[PDB]
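J.: Dropping the structure in here first, questions after.
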Amino acid sequence: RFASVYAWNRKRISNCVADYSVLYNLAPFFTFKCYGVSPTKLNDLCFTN
Amino acid sequence: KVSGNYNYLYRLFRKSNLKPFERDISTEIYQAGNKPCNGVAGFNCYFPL
């Protein structure tokens, strides 16, 4: 279950390395467009938080 | 232009880096997925301009 829009939850992730193979491989995903960086360069960067 | 000047374009993806003063304009479709993408842009393959 997800929280409602007006009371959206925020989940904090840190102290781990993120793998983006599975996010792009999920069937029911319709749109994904990233402005600041290319969608394919999520695994060659360091995330402060 | 107030109505929107869209005759100027750039790119968001290229297959490889280029040498200085390079000379060609190839506007072929660019893909990101392992499977080849041909014809129209689809999943993991989008219009590069």
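Shown for chain B, in order and in Swiss-Prot numbering: 444-492.
Here the Cβ of each residue, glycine as well, is placed from N, Cα and C on the backbone.
Sharing the features that Swiss-Prot gives for it:
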type	residues	note
MUTAGEN	B:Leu452 to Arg	Increased resistance to neutralizing antibodies. Decreases HLA binding to NF9 epitope. Increased binding affinity to human ACE2
MUTAGEN	B:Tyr453 to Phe	Decreased HLA binding to NF9 epitope. Increased binding affinity to human ACE2
MUTAGEN	B:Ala475 to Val	Increased resistance to neutralizing antibodies
VARIANT	B:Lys444 to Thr	In strain: Omicron/BQ.1.1
VARIANT	B:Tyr453 to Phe	In strain: B.1.1.298
VARIANT	B:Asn460 to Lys	In strain: Omicron/BA.2.75, Omicron/BQ.1.1, Omicron/XBB.1.5, Omicron/EG.5.1
VARIANT	B:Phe490 to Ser	In strain: Lambda/C.37, Omicron/BQ.1.1, Omicron/XBB.1.5, Omicron/EG.5.1
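Structural setting of the listed features?
T.: In this structure, B:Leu452 (mutagenesis position) belongs to neither helix nor strand by DSSP; it is coil.
Around B:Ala475 (mutagenesis position), the same-chain residues six or more apart in sequence whose CB sits under 8 Å from its CB are B:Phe456, B:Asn487, B:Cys488, B:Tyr489, listed in sequence order.
DSSP assigns B:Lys444 (variant position) to coil in the three-state reduction, placing it in neither a helix nor a strand. Residue density at B:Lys444 (variant position): 6 other Cβ atoms are found within 10 A of its Cβ, drawing on all protein chains shown.
Every protein chain shown contributes to the tally, and the Cβ of B:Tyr453 (mutagenesis position) ends up with 6 other Cβ atoms within 10 Å.
If you take the C-beta of B:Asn460 (variant position) and look for same-chain residues 6 or more apart in sequence within under 8 angstroms, you find none.
The secondary structure of B:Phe490 (variant position), as reduced to three states from DSSP, is coil rather than helix or strand. In sequence order, B:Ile472, B:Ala484 are the residues near B:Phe490 (variant position), counting only same-chain partners six or more apart with C-beta under 8 A.
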J.: In angstrom units, rounded to an integer, how far apart are the Cα atoms of B:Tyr453 (mutagenesis position) and B:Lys444 (variant position)?
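T.: B:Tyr453 (mutagenesis position) to B:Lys444 (variant position), Cα-Cα distance: 18 Å.
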J.: Cα-Cα separation of B:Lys444 (variant position) and B:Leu452 (mutagenesis position), in Å?
T.: 15
